[PDB]
Amino acid sequence: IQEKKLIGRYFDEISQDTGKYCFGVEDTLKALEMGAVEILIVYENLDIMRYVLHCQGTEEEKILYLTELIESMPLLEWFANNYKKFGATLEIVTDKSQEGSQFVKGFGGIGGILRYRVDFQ
Amino acid sequence: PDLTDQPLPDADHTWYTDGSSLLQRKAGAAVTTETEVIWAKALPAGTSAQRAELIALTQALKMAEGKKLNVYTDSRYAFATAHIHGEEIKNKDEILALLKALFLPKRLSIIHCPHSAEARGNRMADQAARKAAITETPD
């Protein structure tokens, strides 16, 4: 309904050269952990899996996003359950609209409106 | 509106663009493969990294007229701008240039990149851009 208002808003940050946007798994995660994502925009059929993996000899732990195992889950589901800890409101969306289609075809179905400008150096 | 952010399987060229603006203020732009520089220039007096990045991308697109191109930028701005085609505004000059250039290739994928091919190609492009900038006096 207003899928298109939010993604429009997202696109405007790009078009207005604000730097207050992020896209893809790495920038978005990194941005989330700096407290910088205001709205987190995610494609509802996002295909990325979040694998929790064991490191061979050690009793240490290593996470991995892909497209011996400890736990596996869709990152979307991971976002749904865990987004409030970065705060960060969450908007799941679809590609049956034109704004949503470009988001998915062109921005990888994952991105955010940002509180402040971030580097990603 | 055939424009994807993930590679085409059937591509003739896989190119990597960069456009630094340097410390010391110097500005280069470049286009490369994994292993070979195709095009490199220094840019007018201390122009911004955003303007150089777009120039480098607009130029990849120009030279790929009628070919099937994957091209990599490291610029979020140049990638983002190019992907929101569908539209006071800053870098208007360079954005119109980029918007028409988009229509020249036969197939186009514009992909973002942060010892695999991608790592080496990005590296190559930044080297050549950061070397046409330092060792070269504009026009």
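We're sticking with Swiss-Prot numbering for chain B, so the shown stretch reads 1166-1189, 1193-1255, 1269-1295, 1301-1325, in order.
Looks like X-ray crystallography, 2.8 Å, at least that's what the header says.
Every residue gets a Cβ built from N, Cα and C, even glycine.
For B:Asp1242 (Mg(2+) 3 binding site), the count of additional Cβ atoms within 10 Å of its Cβ stands at 20 [all protein chains shown]. According to Swiss-Prot, the Mg(2+) 3 binding site annotation covers B:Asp1183, B:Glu1221, B:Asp1242, on the basis of experimental evidence.
B:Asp1312 (Mg(2+) 2 binding site) counts 19 other C-beta atoms within 10 Å of its own C-beta, drawing on all protein chains shown. The Mg(2+) 2 binding site feature in Swiss-Prot is assigned to B:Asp1183, B:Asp1312.
Within the same chain, the residues at least 6 positions away from B:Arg1244 (mutagenesis position) whose Cβ sits under 8 Å from its Cβ are B:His1293, listed in sequence order. According to its DSSP assignment, B:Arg1244 (mutagenesis position) is helical. Under its mutagenesis entries, Swiss-Prot includes B:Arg1244 to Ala with the note: No effect on readthrough between Gag and Pol.
In sequence order, B:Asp1170, B:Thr1241, B:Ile1291, B:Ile1292, B:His1293 are the residues of the chain that are 6 or more apart from B:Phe1247 (mutagenesis position) and have a CB within less than 8 Å of its CB. Quoted from Swiss-Prot for the published mutagenesis B:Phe1247 to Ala: No effect on readthrough between Gag and Pol.
According to Swiss-Prot, the experimentally introduced change B:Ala1248 to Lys is described as follows: Almost complete loss of readthrough between Gag and Pol. Non-local neighbourhood of B:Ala1248 (mutagenesis position): empty, since no residue in the same chain at least six residues away has a C-beta under 8 Å from its C-beta.
Within 10 Å of the C-beta of B:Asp1183 (Mg(2+) 3 binding site) there are 31 other C-beta atoms, taking all protein chains into account. A break of 3 residues separates B:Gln1189 from B:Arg1193 in the model, and their Cα atoms lie 6 Å apart.
Taken residue by residue with DSSP, B:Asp1183 (Mg(2+) 3 binding site) is part of a strand. Other than the site residues B:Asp1183, B:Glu1221, B:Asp1242, same-chain residues with C-beta atoms no more than 8 angstroms from the centre of those residues' C-beta atoms, the Mg(2+) 3 site, are B:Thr1182, B:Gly1184, B:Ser1185, B:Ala1217, B:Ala1220, B:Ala1224, B:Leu1225, B:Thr1241, B:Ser1243, B:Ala1246, B:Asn1308, B:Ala1311, B:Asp1312, B:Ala1315. Nearest neighbour of B:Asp1312 (Mg(2+) 2 binding site) by Cα distance, taken over the binding-site residues B:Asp1183, B:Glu1221, B:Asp1242: B:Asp1183.
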